[PDB]
Amino acid sequence: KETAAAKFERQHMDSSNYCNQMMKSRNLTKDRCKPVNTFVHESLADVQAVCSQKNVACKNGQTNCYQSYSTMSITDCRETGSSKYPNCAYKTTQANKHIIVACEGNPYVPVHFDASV
């Protein structure tokens, strides 16, 4: 099956409409309407480099989270009120914020998007 890192790229990388395209193309409206999702509009290498940046606590209490030194452009997709499966409707939203990701493996790469700050 896909690796967790591969899953992170599919669900979160991308180098109130835009979302509808993306939540679909990335297979996040497949079995459910995935309620919220952040896509990061920066380079793969940029986002991978965050694994060597500011070490911070993960929301689940694990210690393998990292926060980006620079702000990063990202899109938050949230699911509107009338949106129901399988016509998942999304509110595109745009920010420039630090991202936080959990990293694992050798090589040490992102495997979960934790938060943006």
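Numbers in chain A come straight from Swiss-Prot, and the residues shown are 27-41, 49-150, in order.
If you check the header, you will see the structure was determined by X-ray crystallography, 2.0 Å.
Each residue, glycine too, has its Cβ placed from N, Cα and C.
Feature annotations, reproduced from Swiss-Prot:
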ACT_SITE  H38  active site, proton acceptor
ACT_SITE  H145  active site, proton donor
BINDING   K33, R36, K67, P68, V69, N70, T71, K92, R111  substrate binding site
MUTAGEN   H38 to A  Loss of activity
MUTAGEN   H145 to A  Loss of activity
Check your understanding: Looking only at DSSP and grouping its letters into three states, which state does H38 (mutagenesis position) belong to?
Key -> helix
Study note, to complete from the structure: Using a 10 Å radius on the Cβ of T71 (substrate binding site), the other Cβ atoms enclosed count 20
Point to revise | Local Cβ density at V69 (substrate binding site) - other Cβ atoms counted within 10 Å | key: 11
Exercise for review: Any same-chain residues 6+ apart from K67 (substrate binding site) with CB under 8 Å of its CB? Would you list them in sequence order, or say none?
Suggested key: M56, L61, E112, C121
Review point. Do any residues at least six apart in sequence from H145 (mutagenesis position), in the same chain, have a Cβ closer than 8 Å to its Cβ, and if so which, in order?
Key: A30, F34, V134, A135
Review point. For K33 (substrate binding site), which residues in the same chain are close in space, meaning a Cβ under 8 Å from its Cβ, but six or more apart along the sequence?
Key: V144
Review point. Tell me, how many other CB atoms lie within 10 A of the CB of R111 (substrate binding site), whichever protein chain they belong to?
Key: 15
Review point. Reduced to three states, what secondary structure does DSSP give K33 (substrate binding site)?
Key: helix
